[PDB]
Amino acid sequence: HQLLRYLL
Amino acid sequence: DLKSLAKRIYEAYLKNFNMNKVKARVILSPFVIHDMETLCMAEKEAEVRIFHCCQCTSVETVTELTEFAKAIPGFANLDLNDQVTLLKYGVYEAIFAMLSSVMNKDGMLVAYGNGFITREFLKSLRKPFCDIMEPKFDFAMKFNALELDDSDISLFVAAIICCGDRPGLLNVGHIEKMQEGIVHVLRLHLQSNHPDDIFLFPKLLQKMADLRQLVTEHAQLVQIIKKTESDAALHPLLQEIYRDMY
Ligand SMILES: CCO[C@@H](Cc1ccc(OCc2csc(-c3ccc(Cl)cc3)n2)cc1C)C(=O)O
């Protein structure tokens, strides 16, 4: 979950 | 303990969400989109470009929801994989609950209040795109009839996110405890904010389960569109969220 992880 | 919890959640909601119920309600009560010509002024087929527009909003809202979540007391303390699980499974439930705020029986706000797209124009797109908005209007009418304000909504949205039965959670125990705190503070808040509505709390709980079903149906329609329309890609963030969902 690259992008959600990125936001997080 | 939780004497400051409601304040923190409500403040986080006001700071992080560009649109809220007070803003949406005074704008509604904007450039009208009611046909193809108006769509192009406000703006590679039509239906496909609307589909793409909803994604943009979703992507932005998720961006806002991520920040809102980090500000929910105890949430940033969770394992980074648990924070992913929660946002992954709560995010669309939160989107359609907040989307109610910008909808009346005739249509909804778009482009930050600057636009208004009509319910009838949406209903009149070619199958299956005409099926995208109508169930959300349907849900919104009944939800908006509960006459909630932003303070209620902040707590409601927090409880949607901090949900202990999302699949694949590592620390279920802590998140169940987080949820227990939020639901408790929400119960108290509704009692003082809406004293005449005795069943409001149980009515919201019903809405939580309704939203789950609304999201399930929506993901299904999105998947149908993805596989059968050539000009219908999903943003990679949205594809992450929808992946493994069923
Ligand atoms: C299919 C994707 O749905 C999304 C979820 C979603 C997101 C937003 C949404 O409604 C906001 C909206 C509707 S029409 C519009 C618009 C129209 C025209 C212009 Cl010019 C500008 C804006 N903005 C409805 C849905 C269901 C997804 O799967 O991620």
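Since chain B takes its numbers from Swiss-Prot, the residues it shows come out as 202-230, 238-251, 266-468.
Cβ atoms are placed via backbone N, Cα and C, with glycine included.
Annotated features in Swiss-Prot:
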- B:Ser280, B:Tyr314, B:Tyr464: indeglitazar binding site (BINDING)
- B:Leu370 to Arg: Abolishes heterodimerization with RXRA. No DNA binding (MUTAGEN)
- B:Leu391 to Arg: Abolishes heterodimerization with RXRA. No DNA binding (MUTAGEN)
- B:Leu422 to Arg: No effect on heterodimerization with RXRA nor on DNA binding and transactivation activity (MUTAGEN)
- B:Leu433 to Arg: Abolishes heterodimerization with RXRA, DNA binding and transactivation activity (MUTAGEN)
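Positions of the features from Swiss-Prot, shown on the structure.
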residue	record	DSSP (3 states)
B:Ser280	indeglitazar binding site	helix
B:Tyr314	indeglitazar binding site	helix
B:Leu370	mutagenesis position	coil
B:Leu391	mutagenesis position	coil
B:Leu422	mutagenesis position	helix
B:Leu433	mutagenesis position	helix
B:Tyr464	indeglitazar binding site	helix
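Checked against ligand 1, the binding-site residues B:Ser280, B:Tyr314, B:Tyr464 give B:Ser280 in sequence order as having a Cβ less than 6 Å away from one of its atoms.
Put simply, of the mutagenesis positions B:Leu370, B:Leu391, B:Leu422, B:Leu433, the one whose Cα is nearest the Cα of B:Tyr314 (indeglitazar binding site) is B:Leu433.
Note: the CA-CA distance between B:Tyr464 (indeglitazar binding site) and B:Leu422 (mutagenesis position) rounds to 31 Å. Here the candidates are the recorded positions B:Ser280, B:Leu391, B:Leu422, and by Cα distance the one nearest B:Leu370 (mutagenesis position) turns out to be B:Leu422. The Cα atom of B:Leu391 (mutagenesis position) lies nearest to that of B:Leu433, taking the recorded positions B:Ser280, B:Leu422, B:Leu433 as the candidates.
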